[PDB]
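> This is the structure, below, for whatever I ask next.
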Amino acid sequence: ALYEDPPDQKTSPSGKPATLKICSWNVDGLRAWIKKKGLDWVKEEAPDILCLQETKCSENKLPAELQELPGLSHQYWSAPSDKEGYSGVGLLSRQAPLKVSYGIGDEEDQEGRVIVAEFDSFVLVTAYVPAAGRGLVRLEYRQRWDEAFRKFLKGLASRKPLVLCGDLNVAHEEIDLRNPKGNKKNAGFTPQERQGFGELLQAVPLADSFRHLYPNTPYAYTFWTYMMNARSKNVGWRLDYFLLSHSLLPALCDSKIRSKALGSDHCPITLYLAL
DNA sequence: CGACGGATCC
DNA sequence: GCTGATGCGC
DNA sequence: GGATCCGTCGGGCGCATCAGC
Ligand SMILES: [Mn+2]
């Protein structure tokens, strides 16, 4: 069935106005996304912080239009050194973070999948979680990564609340995809990946912003295969999320799914926080 | 990975 | 330099 | 015999490399 994202709630339950707007987007090729007007959408969204996944671009090859974003002047980029054309993440911010780091401490490594940015009141992590792959060939690798990432996130020294955003490459529950029964042995909906997501939420711990606000909302997806007109039919998956520390729930105004924004097989997601 | 063909279930 | 084929990853 | 289950197959897109010219 079709989905219409509710209007933006820019006010906290306590009545406090949103001060921070973060947008996350798997762009499926930064260079292609820009030619498809992605930055025009970003300018209309006007987010304080933009997190990008699947840039598939080294920093030297970033289009010049990225240097014409004065509201997002502080840019940090990480691509895999040995996997040119794959993965790659970026974080763009209005204000400079206090600290920026890359990776999850111990990987293999320039994997181009994780950026950690410390701000005054919170730590932001953006991630492009490794896919299990066609035929589940990288499922065990994913399981090992999930555990390492869970430990890294829990073991952050900062006693600052955490915001984790990006493509977590898993639809947590049946409500998170149109075809749950046919996808239980497909990447993104394996019991192993779903269990990893649940373990992530309990260990750090973390809460799913969108599901916290919309626990029984179906048909809300952030990804549709380019194949078989899946996007027109709304046959999709919710793989993109904003996960928050419990301390940040009073500050939660809204978690949006920008279903109409084009440029990728993923749609962007937007978080409003009253800090 | 959604579409589809074929089996299985009440 | 540019196009199209192929390979890889989804 | 409609509903459900499950296994199989062909395809959208981006980027890298290569071959030809
Ligand atoms: Mn992708």
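Chain A uses Swiss-Prot numbers throughout; the residues present, in order, are 43-150, 152-318.
We read in the header that X-ray crystallography, 2.0 Å was used to get this structure.
Placement of Cβ uses the backbone N, Cα and C atoms for every residue, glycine included.
Straight out of Swiss-Prot:
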type: ACT_SITE; residues: A:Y171; note: active site
type: ACT_SITE; residues: A:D210; note: active site, proton donor/acceptor
type: BINDING; residues: A:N68, A:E96, A:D308; note: Mg(2+) 1 binding site
type: BINDING; residues: A:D210, A:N212, A:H309; note: Mg(2+) 2 binding site
type: MUTAGEN; residues: A:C65 to S; note: Does not abolish NO-induced nitrosylation. Enhances NO-induced nuclear export
type: MUTAGEN; residues: A:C65 to A; note: Abolishes the redox activity. Does not abolish the AP endodeoxyribonuclease and phosphodiesterase activities. Reduces protection from granzyme A-mediated cell death; when associated with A-31 and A-210
type: MUTAGEN; residues: A:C93 to S; note: Does not abolish NO-induced nitrosylation. Abolishes NO-induced nitrosylation and translocation from the nucleus to the cytoplasm; when associated with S-310
type: MUTAGEN; residues: A:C99 to A; note: Does not abolish the redox activity
type: MUTAGEN; residues: A:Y171 to A, F or H; note: Abolishes the AP endodeoxyribonuclease activity
type: MUTAGEN; residues: A:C208 to A; note: Does not abolish the redox activity
type: MUTAGEN; residues: A:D210 to A or N; note: Abolishes the AP endodeoxyribonuclease activity. Reduces protection from granzyme A-mediated cell death; when associated with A-31 and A-65
type: MUTAGEN; residues: A:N212 to Q or D; note: Decreases AP endodeoxyribonuclease activity
type: MUTAGEN; residues: A:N212 to A; note: Abolishes AP endodeoxyribonuclease activity
type: MUTAGEN; residues: A:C296 to A; note: Does not abolish the redox activity
type: MUTAGEN; residues: A:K299 to A; note: Reduces the interaction with TOMM20. Abolishes localization in the mitochondria; when associated with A-301
type: MUTAGEN; residues: A:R301 to A; note: Reduces the interaction with TOMM20. Abolishes localization in the mitochondria; when associated with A-299
type: MUTAGEN; residues: A:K303 to A; note: Reduces the interaction with TOMM20
type: MUTAGEN; residues: A:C310 to S; note: Does not abolish NO-induced nitrosylation. Abolishes NO-induced nitrosylation and translocation from the nucleus to the cytoplasm; when associated with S-93
> Cβ under 6 Å from ligand 1: which of the recorded positions A:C93, A:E96, A:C99, A:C208, A:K303 qualify?
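By the Cβ criterion, which requires under 6 Å to ligand 1, the hits are A:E96.
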> If we count other C-beta atoms within 10 Å, could you say which of the recorded positions A:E96, A:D210, A:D308 has the fewest?
A:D308
> Could you state the whole-number distance in Å separating the C-alpha atoms of A:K299 (mutagenesis position) and A:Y171 (mutagenesis position)?
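Checking the Cα atoms of A:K299 (mutagenesis position) and A:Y171 (mutagenesis position) gives a distance of 19 Å.
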> Return only the integer: C-alpha distance in Å from A:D308 (Mg(2+) 1 binding site) to A:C93 (mutagenesis position).
16
> What is the total of other Cβ atoms whose distance to the Cβ of A:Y171 (mutagenesis position) is within 10 Å?
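By my count, 25.
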> With A:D210 (mutagenesis position) as the reference Cα, tell me which of the recorded positions A:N68, A:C93, A:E96, A:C99, A:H309 is the closest one.
A:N68
> Just checking the mutagenesis positions A:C65, A:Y171, A:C296, A:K303: which sit within 10 A of A:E96 (Mg(2+) 1 binding site), CA to CA?
A:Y171
> Taking A:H309 (Mg(2+) 2 binding site) as the reference, which of A:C93, A:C99, A:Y171, A:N212, A:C296 (the mutagenesis positions) have a CA within 10 A of its CA?
none
> When you put A:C65 (mutagenesis position) at the centre and draw a 10 Å sphere around its Cα, which of the mutagenesis positions A:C99, A:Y171, A:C208, A:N212, A:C296, A:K303 have their Cα inside it?
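Those close enough are A:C208.
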> Just name the winner among A:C65, A:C93, A:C99, A:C208, A:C310 (the mutagenesis positions) by count of other CB atoms within 10 A of its CB.
A:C93
> Expressed to the nearest Å, what is the distance separating A:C99 (mutagenesis position) and A:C310 (mutagenesis position) at their Cα atoms?
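Their Cα atoms are separated by 19 Å.
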> Tell me, by DSSP, whether A:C296 (mutagenesis position) is helix, strand or coil?
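For A:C296 (mutagenesis position) - judged by DSSP and reduced to three states - the answer is strand.
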